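Student: Handing you this structure, nothing more for now.
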Amino acid sequence: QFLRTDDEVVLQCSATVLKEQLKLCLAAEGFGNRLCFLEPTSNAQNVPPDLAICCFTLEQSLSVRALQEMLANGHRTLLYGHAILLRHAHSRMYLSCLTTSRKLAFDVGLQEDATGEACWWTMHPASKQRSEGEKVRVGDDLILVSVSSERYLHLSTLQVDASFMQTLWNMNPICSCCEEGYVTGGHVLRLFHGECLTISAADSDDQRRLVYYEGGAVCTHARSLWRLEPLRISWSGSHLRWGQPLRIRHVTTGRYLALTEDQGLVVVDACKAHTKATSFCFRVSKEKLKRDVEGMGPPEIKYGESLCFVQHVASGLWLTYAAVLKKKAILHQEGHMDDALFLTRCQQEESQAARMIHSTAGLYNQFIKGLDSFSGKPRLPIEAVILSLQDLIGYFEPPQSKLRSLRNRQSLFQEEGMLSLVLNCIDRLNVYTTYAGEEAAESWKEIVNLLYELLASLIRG
């Protein structure tokens with residue numbers, strides 16, 4: 001019904017493209033790139049969208065008198081006329097109106113701290129059906145106005161900016177108060193057998209596509225982290241239910257647990273992750289065996305205490321095993337009597353790290369791919385690579401058991417091959433003594449210096 005501070009939301013707008021509605025959500029990575037963009041969510045049945053970086057938390061909802069009061073120095077329902085502070089779940093930065101552009105438009109993206117007016121947004125009713133001081137209702141079209149620049153949060157042409165043109169937004173709830181201890185969608189977690197479900201380590205002959213039960217240290221590495229993704233956008237953070245279908249996304253690689261005709265149980269690119277290949281559910285038992293709600297729903301599955309059998313929804317097949325303990329994970333008609341898994345929730349530091357490794361690997365791989373492109377040939381995400389490097393250098397800065405996080409964060413990245421990755425950039429740039437752009441070459445010495453600085457920061461201590 002209503003929205004409250006601390007609810008988690010997405011900011012959705014629509015565009016009409018090829019005479020069909022396309023729904024899109026405000027997204028940003030934060031590290032490596034502060035700028036918002038739009039993540040299409042309409043084709044979810046075929047291609048699951050990247051939702052982790054669309055989630056925002058309603059930190060704060062103030063009257064403007066209450067805002068001006070604070071600027072010159074609790075599950076509150078949101079009222080029209082209030083100013084809101086939206087913290088990005090992944091990066092923990094705040095949604096702001098930036099002071100850069102590309103005329104009258106400002107960039108929208110993420111600000112590293114909630115000081116000043118740029119990260120505040122007033123909410124206005126999009127019809128006479130709502131008035132200042134009334135509660136914002138889940139479902140309401142609304143207008144969002146930057147407190148700092150007085151422009152409207154705006155969809156352009158698909159991009160987002162702050163503009164004098166209005167755009168209608170739906171602030172759609174992802175979740176509200178959940179029952180302590182209960183599994184919800186959007187959680188990052190591990191699945192333990194009796195040893196946990198994972199894909200192999202970086203640079204494996206695997207190509208990282210096969211699934212395993214493995215024990216030992218993997219139980220604390222990023223490669224065994226998974227994100228649960230119900231087949232819905234709104235209330236995708238609701239409590240999970242026995243038999244409810246969901247996709248299971250591998251965090252550091254972005255691939256989706258799947259049944260595949262040629263190869264059996266594997267992990268699959270998002271573009272191949274259609275519903276049937278990719279829907280599993282949790283079952284109480286292997287016996288033969290509703291209508292999805294518009295709230296948190298009944299809590300059903302508990303971290304630690306619940307035993308769960310994972311079933312592939314379209315085939316009915318059971319997640320099981322085949323054969324420094326490492327077993328291959330398979331889908332089978334019968335499985336084994338000890339197939340039930342238990343779930344353990346990841347904590348935020350490690351969860352964040354795993355997403356950062358995903359983006360970083362993507363970015364530097366693309367940057368390596370551009371270098372290979374003109375390697376043989378006399379005649380690149382320079383901006384992002386630089387910011388990414390600068391961001392990681394700050395993240396790895398030495399400090400007071402901050403030394404523990406550091407060592408552990410360094411460890412997560414190292415076990416995901418970030419050292420080779422950084423080394424590969426250095427080796428490829430050092431093929432040159434002093435091809436690319438001349439524009440590109442303006443940034444060469446800066447980037448190699450930043451890489452070496454990162455390298456050192458990944459080993460220090």
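Residue positions begin at 1 at the first shown residue.
When the header is checked for method, it gives X-ray crystallography, 2.5 Å.
Cβ atoms are placed via backbone N, Cα and C, with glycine included.
In case it's useful when we look at the structure, here is the feature table from Swiss-Prot:
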type	residues	note
MUTAGEN	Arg137 to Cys (Swiss-Prot position 164)	Decreases threshold for channel activation by K(+), caffeine and 4-chloro-m-cresol. Decreases inhibition by Mg(2+)
MUTAGEN	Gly304 to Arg (Swiss-Prot position 342)	Decreases threshold for channel activation by K(+), caffeine and 4-chloro-m-cresol. Decreases inhibition by Mg(2+)
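What's the neighbourhood like for each of these?
Tutor: Around the Cβ of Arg137 (mutagenesis position), the same chain contributes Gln1, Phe2, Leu3, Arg130, each under 8 angstroms and 6 or more positions distant in sequence.
A 10 Å cutoff on Cβ-Cβ distances gives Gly304 (mutagenesis position) a total of 10 other Cβ atoms nearby, all chains included.
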Student: How many Å lie between the CA of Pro399 and the CA of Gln400, given 9 residues are missing there?
Tutor: 7
Student: Spanning 3 missing residues, the endpoints are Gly194 and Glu195. What is the Cα distance in Å?
Tutor: 7
Student: With a gap of 4 unmodelled residues, how many angstrom separate the Cα of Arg102 from the Cα of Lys103?
Tutor: 9
Student: Return the whole-number Å distance between the Cα positions of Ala323 and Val324, the residues flanking a gap of 9 unmodelled residues.
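Tutor: Cα separation at the break: 13 Å.
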